[PDB]
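K.L.:
Please read through the structure below; I'll follow up with questions.
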Amino acid sequence: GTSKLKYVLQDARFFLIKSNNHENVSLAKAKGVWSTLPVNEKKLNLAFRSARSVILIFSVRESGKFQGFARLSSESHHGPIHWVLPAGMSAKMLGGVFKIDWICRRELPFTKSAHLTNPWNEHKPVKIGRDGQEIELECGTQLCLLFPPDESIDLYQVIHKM
Ligand SMILES: O=S(=O)(Nc1ncc[nH]1)c1cccs1
């Protein structure tokens, strides 16, 4: 069913996350963590205090798909995730580490979200946006509901953290 999923997304905020490679999304799925650059880290920390749920929707650059979505369970904290960093991306260049609970680990191709435009990015298709781009509530909710159901996930424990 979709009822607990809809409850988790109620009055949520949504942010597009762009990962340079698949390895870091795989690590995030395995370890329940994410890190971003300080400009986006500040935005997510503000949002985490401000909303019942902050949802990160992940897309690997050039993949043509989203790889799933997750809910922040903490603000960022410091003090060492073995991110696969491209040349020019330093471990210190990143911010802290956010803990996340995956809501859906399944893929969604961009072809299936072509009817969804993001008011906060000039009504461009929701697939379009820089890392950290906020997605307006209605568009973000509909995008999350397009993903295939992930039957491996039990949202009972996530609801209790709200
Ligand atoms: O360098 S990434 O593969 N992608 C990225 N987007 C914006 C800054 N970095 C990475 C993902 C997670 C830790 S490091």
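Just so you know, the numbers here start at 1 and follow the chain as drawn.
We read in the header that X-ray crystallography, 1.4 Å was used to get this structure.
Here the Cβ of each residue, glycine as well, is placed from N, Cα and C on the backbone.
For reference, Swiss-Prot lists these features for the protein:
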type	residues	note
BINDING	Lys18, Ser19, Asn20, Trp34, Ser35, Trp83, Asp131	RNA binding site
MUTAGEN	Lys18 to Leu (Swiss-Prot position 361)	Does not affect ability to influence alternative splice site selection
MUTAGEN	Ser19 to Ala (Swiss-Prot position 362)	Does not affect ability to influence alternative splice site selection
MUTAGEN	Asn24 to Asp (Swiss-Prot position 367)	Abolished binding to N6-methyladenosine (m6A)-containing RNAs
MUTAGEN	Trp34 to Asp (Swiss-Prot position 377)	Abolishes RNA-binding and ability to influence alternative splice site selection
MUTAGEN	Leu37 to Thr (Swiss-Prot position 380)	Reduced binding to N6-methyladenosine (m6A)-containing RNAs
MUTAGEN	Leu44 to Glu (Swiss-Prot position 387)	Does not affect ability to influence alternative splice site selection
MUTAGEN	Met93 to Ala (Swiss-Prot position 438)	Reduced binding to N6-methyladenosine (m6A)-containing RNAs
MUTAGEN	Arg130 to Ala (Swiss-Prot position 475)	Reduced binding affinity for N6-methyladenosine (m6A)-containing RNAs by 100-fold
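Map these features onto the structure and tell me what's around them.
P.N.:
Under the DSSP three-state reduction, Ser35 (RNA binding site) is assigned to coil, being neither helix nor strand. Shown in sequence order, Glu41, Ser76, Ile81, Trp83, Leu94, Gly95, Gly96, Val97, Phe98 are the residues of the chain, 6+ apart in sequence, with a C-beta less than 8 angstroms from the C-beta of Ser35 (RNA binding site).
In the shown protein chains, 15 other C-beta atoms lie within 10 A of the C-beta of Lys18 (mutagenesis position).
Within 10 Å of the C-beta of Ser19 (mutagenesis position) there are 22 other C-beta atoms, taking all protein chains into account.
Under DSSP, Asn24 (mutagenesis position) is assigned to a helix (H, G or I) in the three-state scheme. Taking a C-beta cut-off of under 8 angstroms and a sequence separation of 6 or more, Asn24 (mutagenesis position) has the following same-chain neighbours: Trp83, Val84.
A sphere of 10 angstroms centred on the C-beta of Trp34 (mutagenesis position) encloses 26 other C-beta atoms.
For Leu37 (mutagenesis position), the same-chain residues lying six or more positions away in sequence with a CB closer than 8 A to its CB are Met93, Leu94, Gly95, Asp131.
Long-range Cβ neighbours of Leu44 (mutagenesis position) (same chain, at least 6 residues apart, Cβ-Cβ under 8 Å): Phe15, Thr36, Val54, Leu56, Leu72, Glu75, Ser76, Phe98, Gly132.
In the structure as shown, the Cβ atom of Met93 (mutagenesis position) sits within 10 Å of 11 other Cβ atoms.
Here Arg130 (mutagenesis position) comes close to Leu16, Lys18: these same-chain residues lie at least six apart in sequence, with C-beta atoms under 8 angstroms from its C-beta. Secondary structure at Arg130 (mutagenesis position), taken from DSSP and collapsed to helix, strand or coil, is coil.
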K.L.:
Rounded to the nearest whole Å, what distance do the 2 unmodelled residues have to cover between the Cα atoms of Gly79 and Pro80?
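P.N.:
Cα-Cα distance across the unmodelled segment: 7 Å.
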K.L.:
Among all the protein chains here, how many other CB atoms are within 10 A of the CB of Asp131 (RNA binding site)?
P.N.:
16
K.L.:
Rounded to a whole angstrom, what is the C-alpha distance between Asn20 (RNA binding site) and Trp34 (mutagenesis position)?
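P.N.:
Each residue's Cα considered, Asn20 (RNA binding site) and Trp34 (mutagenesis position) end up 13 Å apart.
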